[PDB]
Amino acid sequence: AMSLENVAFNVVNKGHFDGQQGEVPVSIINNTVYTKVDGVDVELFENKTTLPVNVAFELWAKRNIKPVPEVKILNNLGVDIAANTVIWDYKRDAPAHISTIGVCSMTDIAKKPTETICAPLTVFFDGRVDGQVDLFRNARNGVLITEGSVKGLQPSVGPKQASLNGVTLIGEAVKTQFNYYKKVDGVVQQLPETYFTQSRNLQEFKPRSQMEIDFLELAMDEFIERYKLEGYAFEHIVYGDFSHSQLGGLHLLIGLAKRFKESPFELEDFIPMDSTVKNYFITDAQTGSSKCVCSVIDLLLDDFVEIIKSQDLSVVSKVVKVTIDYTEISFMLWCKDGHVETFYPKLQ
Amino acid sequence: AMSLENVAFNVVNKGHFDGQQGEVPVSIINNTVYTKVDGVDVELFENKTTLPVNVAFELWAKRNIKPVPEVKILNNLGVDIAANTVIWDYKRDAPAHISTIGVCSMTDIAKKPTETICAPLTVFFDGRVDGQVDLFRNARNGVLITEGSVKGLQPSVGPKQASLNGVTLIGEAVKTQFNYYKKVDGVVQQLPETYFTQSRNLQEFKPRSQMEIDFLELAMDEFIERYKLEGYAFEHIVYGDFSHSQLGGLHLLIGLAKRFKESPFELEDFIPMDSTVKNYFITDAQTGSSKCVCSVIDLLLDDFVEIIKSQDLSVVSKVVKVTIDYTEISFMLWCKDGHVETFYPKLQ
Amino acid sequence: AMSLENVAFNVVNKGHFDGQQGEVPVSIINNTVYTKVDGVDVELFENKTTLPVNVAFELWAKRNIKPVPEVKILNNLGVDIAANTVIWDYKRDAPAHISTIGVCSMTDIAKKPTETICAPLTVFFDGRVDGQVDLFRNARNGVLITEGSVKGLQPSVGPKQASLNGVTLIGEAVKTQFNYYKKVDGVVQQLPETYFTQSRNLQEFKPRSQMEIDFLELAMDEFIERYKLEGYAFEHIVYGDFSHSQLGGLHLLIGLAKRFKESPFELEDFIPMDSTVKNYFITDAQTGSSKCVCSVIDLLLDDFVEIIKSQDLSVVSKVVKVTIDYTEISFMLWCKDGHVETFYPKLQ
Amino acid sequence: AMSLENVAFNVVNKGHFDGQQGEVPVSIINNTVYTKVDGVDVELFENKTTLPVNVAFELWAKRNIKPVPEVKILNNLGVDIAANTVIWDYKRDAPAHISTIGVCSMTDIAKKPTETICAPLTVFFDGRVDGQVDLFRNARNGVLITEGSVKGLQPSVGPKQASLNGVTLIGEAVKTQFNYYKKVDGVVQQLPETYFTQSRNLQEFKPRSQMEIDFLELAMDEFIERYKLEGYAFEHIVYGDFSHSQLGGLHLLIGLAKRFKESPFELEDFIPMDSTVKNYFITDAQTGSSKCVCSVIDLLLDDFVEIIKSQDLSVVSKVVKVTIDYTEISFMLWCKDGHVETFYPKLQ
Amino acid sequence: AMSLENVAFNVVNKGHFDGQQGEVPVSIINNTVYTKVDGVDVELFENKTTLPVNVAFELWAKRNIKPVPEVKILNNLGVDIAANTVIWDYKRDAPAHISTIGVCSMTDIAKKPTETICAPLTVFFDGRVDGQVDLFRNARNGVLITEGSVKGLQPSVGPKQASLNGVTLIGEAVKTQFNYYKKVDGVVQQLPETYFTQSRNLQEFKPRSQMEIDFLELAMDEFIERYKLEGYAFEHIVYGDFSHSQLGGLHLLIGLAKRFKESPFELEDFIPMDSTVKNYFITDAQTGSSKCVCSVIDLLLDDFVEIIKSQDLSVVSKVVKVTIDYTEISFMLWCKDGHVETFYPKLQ
Ligand SMILES: CC(=O)Nc1cc(C)[nH]n1
Ligand SMILES: CC(=O)Nc1cc(C)[nH]n1
């Protein structure tokens, strides 16, 4: 017996949908769900989605509360829908996928991912749930995550981090590093060798290597000297150039983190969604240097150094393609006299 | 197990709330309730009330579908709340009363009208439902309707008409004429002698007496001659004066009905609610004669004639009070040289 | 170059989307689209759909303005989507189908119905548009309408009427009677023998046979005598019984039309959508007789007489299935001593 | 002369409703109130309540701007309505009570708390306002606060802190510690002996005793040794266990504050309201340890130690009831072999 | 070809409107603009203005992204509209001006500021754009900013700071200090000699002189001794008096910044807009001292000291007028026995 009042009862008593029996009084006003608590209305949910308020409330209550892949990974792997769960996208305050399978009567296209309506969609399967590995084997298109070996299936070790209730973390009390598998048209696809983005924040950035510790603690010229980075334009690409009206370079998150500790700046997230490469309209508060579209990627500095040092520097300009988070990221590489001028995630 | 989906199931399958088990998918968008029917959304309800959309939907689904007293009668009798029913006010597209008793968890102040929260409120009791005559006996304040006699209690015969699903009618297949009883502080009141308004429409007006048939069929001067109405200003009060910029008189619905058959006119219902006296901003389309506040009452022409002929015509101006639909209606009576100049429901 | 301003320009200048170049200023406020005309805002569209206002505006502007099958026919034939058109559902003030093909970038699942996304969906094809008969030949699932014959394919003659801009009519200046073809999994189906509903209105009902003329002009007992209908409960089923609180029978639109000419009544369309059988909460204004769920079908009286006269009257109660508008309609048949007691479209 | 424009004038010129004469131009759009300031609209208020925008604006403008009891105290004391003031609930961005007395024409149930409509409600009275102590003496149900002695009335010394414009504080320039009194059915009730919650925040937590200073500065094992807390499960209850997928214990705010200084974590306030015990869906960012419903109380560590040390530890499981903020708080006490296993505010 | 989809394409690809060709799918729901990105809706803009959502979206996309005068300066100079640009007011999340010139078809009153509709309005002109100095010379009313000399026009050196994408800053990589010019009724007006407010924040306040460094680092009595400020009531005016229920003085931002480092407090910005003098409802969290209307100005402490030391202290009370940000600011000066009691920006 699925109902708005039962979903609300579960949120109030269990912190989320937990299949418990019960009902609480609910009032819906505009895009907000309230419940009566001792005569007064208490807000349970504000709809920030393009779905009807009561439908979005139910999908949010039915969100997966285990560590799940970050939405950028699912998107890069072509995931269209999840099997019998909701992957909540905390970057967008919305369900990661339009439709559901066995979750909500309003958004369900099927009750089971074995229904033929699901065959053309890449269904997300979670091996931690009974029967989901078998459902992936029977699925025409799909992405599977597991905590271990699936007999005969060649795995892809994914990122160390996962999203647990919107908190991206590397698990200590829980497992966040999964094996990934993908099928396209009934055929298991070999996932490519890839780098992974680190998913760090500007305000709580922590270094994850000796090189990263040295970047944050050492001065620009001594770091470049220590890591033999002369001629690789790190002064522009990583540290950033704030001397002209147009802000130069600044494409690695660690470079923004170093700058942030000294001088504040505004980052306008004009397409707010989870993605491997992020685009910001940046305004440096100290200098007034700005850039409408500043592409930023959070790679471990060692990974970025390996990528830039593995390029041929004899061409004026060329597209450099790098697999990051399972997707092909195009970078624009500009050279002059055998040295780098700039290297940035190519603005499509 | 009360729920939005269960209320919606009942509306879809039973035409209203009928206590049936079942659920249908629902979507709420702004003030509208939809249900999914074969992949597409179908509108079930548009909220025109000041209550939350899902709460108003439930009270409307739980509306009384038997002939009930017209809201103007309940209001005139001081009814605050109904016992275990919702009197739906079709003039306002809203519940007639703010709160409920044993109807909806969001609006309920009590489950049974015997709860002490109900003692100071005039509760409406319906003798057609088992135990309601007995609950009126135990209630401090209340109004009771019955189809037959109540032992020891003398009845007040109500109007012939009742509202059945928003259609005011005099029943032939159902009883619409009720016996009324009222208690104030545990004491059964003596309800006053009263006239009743006829609750007719302008577009489907039917005469209910030989005098009314004669008013509609005869010319003004011969009707006044036949019923000895000279000096009673019916030319102004009932027929209406459309010769000046300000529309004169026209306070009886039968007079508006007679005019409507010949020439159309606009009636702006600027306070849309059920009331004994209605106020309209009228604009006569043929002449351009108009009046911002034209008070209109639908009395049987014989009743209006009895009222006007029972007045002292020796005073220039005075307030004439008449019990109509159990309430005191003030009329302004203007006389000159022993004859009526005007007589209208006093705009206060 | 598709845009809101271009869609609005087409509506203002062409009465609908006509592929014309141009832009007009637009303002969107809540669910309404306005355009500036000489300094003031003029309403172009009010969104009554569950889609975003600008998306619904575009689909409505791009509606098919030729006579098209009534939505009840398309639904009964399992149509999921239309090829390169929008079938506007005027009963719901919304698009008949969730998604589009080659119509609007927000709702398109494909640009051409030959895309593999369309293969599992029953696509509606219109033989009056070039290449659509050929696209039906290549489609896995679909419904085709034509004005003439299709080589090798045997046709199913559809209803005489079609919907032209929301007006259901039998064409004189345009063709409204189509040949129907349907394919399921690449195989041209044999469409079943079917009756068709007449799609008439209560307020403008016209008889379409001598029997129907006789039903409307003759008295109940002489019509039943003339057409040898004794023992078939037409007094209850067709004419209606208004003598008890629950309105008896009244399931044929012609019976409601005959009643409507004499006495008015309220029909509450509680599931407002196009369907072969309609359900109304009816309240007879004259008697006060009412029914929460009164199923009404508009069959030609001759067709209804053929159906009822082709039934075995020896069973107390049974389900009678009749193909109407290509769908299986279940009727409940109740008999006693070899005569009909009642026969109604089964409320399920 | 109460008006929207006058309320807006007071907000603009006095910072709140101050009974001043004047009007400013106002525009209402959706749930926001604006005023024209030199040709442009400036936002004065955004309605986050379930009341109409103009009504909520007026109640917020008419909010009590003196230190008042925290809403959790008023709720625990059964307060239904306030006499001639609005207690604004800053946790909910809404009025603490549905109705008013002598405040706003839309929400007023009475002008004076002596009206019989108020007799069944527990009215809040403020002794700092002339005549309110006398109104409490005449009230059938009520809660009174005073800054001093009321002759013959036995007082209850309340918490040190009060809310002043949504800032909970212990007054230095103003008095925040009141005497509390309560009446139920005309009878003055003896308020129970109680502990009080400290109303601290996680981000600005300050210790209020030597034990609390020692908890925050000392390591877990030396604090437990110093205060003889061996066998009382403080490692689980207060410090928290982050080693398993389900976060263990962590029910005292001081324990969360200590953790917060070292590692950040997410606290989802899924029922956002003021209450003695708060429930959070917690996700520890460092470990990934989480709990859907983690009940947290802010007791002074000395008070919590007194409570836990005053319990019999010979039973496996039992409900321990403790008066906190005038209300009975149930705790679940789990013991094994004479030692505590867990002790938490019982999830109802 | 201006369109909603083209504006959205520019925002997605260029970070703002940049005149680029292209379209992206857009959905408008209530007051939010979304775009489809790989099947899911991503929020591009939330309308906080009183304009229609699509119109506000376009004006925000077309905002001036160069350093522009702060809105408080434009308002103080009487600016009504901008020539061929939108000055976005980040304090109000809205356009600084109601109408536009050559920007958006919905808000344009003209395409060029030379149109006679513009003659009575004070048009803002930007000398950094070709032809704008000439348009100011031809304009009847206007305000011009330049980065240099305009032949024959006497300049006014404006504030050092400008707003760049809502970040107020003193430019290093860009010029933020402009020359200002104003015309009223075809006549160039001499701008008055003025002080400028410093436009600092409470949370990131930095001193801009040795006196300001000394105010923040020295104790109250030694700063007053060092700068010979005895008898000038800085203890009240600048430092603030938190000893009584009504918070005394505290009218200089530097005084609030000094207090903020020690004890937190709530500043309610009840008229949220950019202005030379700001009014806050302040509540000191430590003491509970509060003031409904606390006028605060951010003057450099040296400028405030010069103003207060340039006043005659022999009158009990008088209005002191000071030009600040080109506007006349009235201050109330209260003296006793030749010493200052209080000096505050006069509450109108
Ligand atoms: C006070 C009171 O007598 N109420 C009654 C009596 C009866 C017979 N019905 N209701
Ligand atoms: C399967 C199939 O034969 N479809 C056809 C054939 C023709 C002549 N039209 N459509």
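Just so you know, the numbers here start at 1 and follow the chain as drawn.
The way this entry was determined, per its header, is X-ray crystallography, 2.0 Å.
Placement of Cβ uses the backbone N, Cα and C atoms for every residue, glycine included.
Over all protein chains present, the Cβ of D:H251 (mutagenesis position) has 22 other Cβ atoms lying within 10 Å. D:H251 (mutagenesis position) falls within neither a helix nor a strand when secondary structure is assigned with DSSP, and so counts as coil. Annotation source Swiss-Prot lists active site, proton acceptor at D:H251, citing experimental evidence.
Secondary structure at D:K291 (active site, for uridylate-specific endoribonuclease nsp15 activity), as computed by DSSP, is strand. In the structure as shown, the Cβ atom of D:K291 (active site, for uridylate-specific endoribonuclease nsp15 activity) sits within 10 Å of 20 other Cβ atoms. According to Swiss-Prot, the feature active site, for uridylate-specific endoribonuclease nsp15 activity maps to D:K291, an assignment based on experimental evidence.
Annotation source Swiss-Prot lists uracil binding site at D:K291, D:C292, D:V293, D:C294, D:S295, D:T342, D:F343, D:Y344, D:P345, D:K346, citing experimental evidence. Taking Cβ-Cβ distances under 8 Å and a sequence separation of 6 or more, the neighbours of D:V293 (uracil binding site) in its chain are D:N279, D:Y280, D:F281, D:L347.
Under the heading domain 'NendoU', Swiss-Prot lists D:206-345.
The Cβ of D:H236 (mutagenesis position) lies under 8 Å from the Cβ of D:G248, D:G249, D:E341, D:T342, each of these being in the same chain and 6 or more residues away along the sequence. Reduced to three states, the DSSP call for D:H236 (mutagenesis position) is helix. What Swiss-Prot says about the mutagenesis result for D:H236 to A (Swiss-Prot position 6686) is this: Complete loss of NSP15 endonuclease activity.
What Swiss-Prot says about the mutagenesis result for D:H251 to A (Swiss-Prot position 6701) is this: Complete loss of NSP15 endonuclease activity.
In the three-state DSSP reading, D:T114 (variant position) counts as coil. Within 10 Å of the C-beta atom of D:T114 (variant position) sit 15 other C-beta atoms, taking all shown protein chains into account. Here Swiss-Prot describes D:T114 to I (Swiss-Prot position 6564) as a natural variant; the accompanying note says: In strain: Omicron/BA.2, Omicron/BA.2.12.1, Omicron/BA.2.75, Omicron/BA.4, Omicron/BA.5, Omicron/BQ.1.1, Omicron/XBB.1.5, Omicron/EG.5.1.
Record note (Swiss-Prot) on the natural variant D:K261 to R (Swiss-Prot position 6711): In strain: Kappa/B.1.617.1. Under DSSP, D:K261 (variant position) is assigned to a helix (H, G or I) in the three-state scheme.
Comment: uracil site residues D:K291, D:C292, D:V293, D:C294, D:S295, D:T342, D:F343, D:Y344, D:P345, D:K346; largest CA to CA distance 18 Å, whole number. Looking at D:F343 (uracil binding site) and D:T114 (variant position), their Cα atoms lie 46 Å from each other.
Each residue contributes its Cα atom, and for D:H251 (mutagenesis position) and D:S295 (uracil binding site) those atoms are 6 Å apart. In sequence order there is nothing to list, since none of the recorded positions D:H236, D:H251, D:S295, D:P345 has a CB under 8 Å from a CB of chain A. Of all the recorded positions in the list D:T114, D:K261, D:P345, the shortest Cα-Cα distance to D:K291 (active site, for uridylate-specific endoribonuclease nsp15 activity) is found for D:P345. If you measure from the Cα atom of D:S295 (uracil binding site) to that of D:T114 (variant position), you get 40 Å. Rounded to a whole number, the C-alpha distance linking D:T114 (variant position) with D:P345 (uracil binding site) is 39 angstrom.
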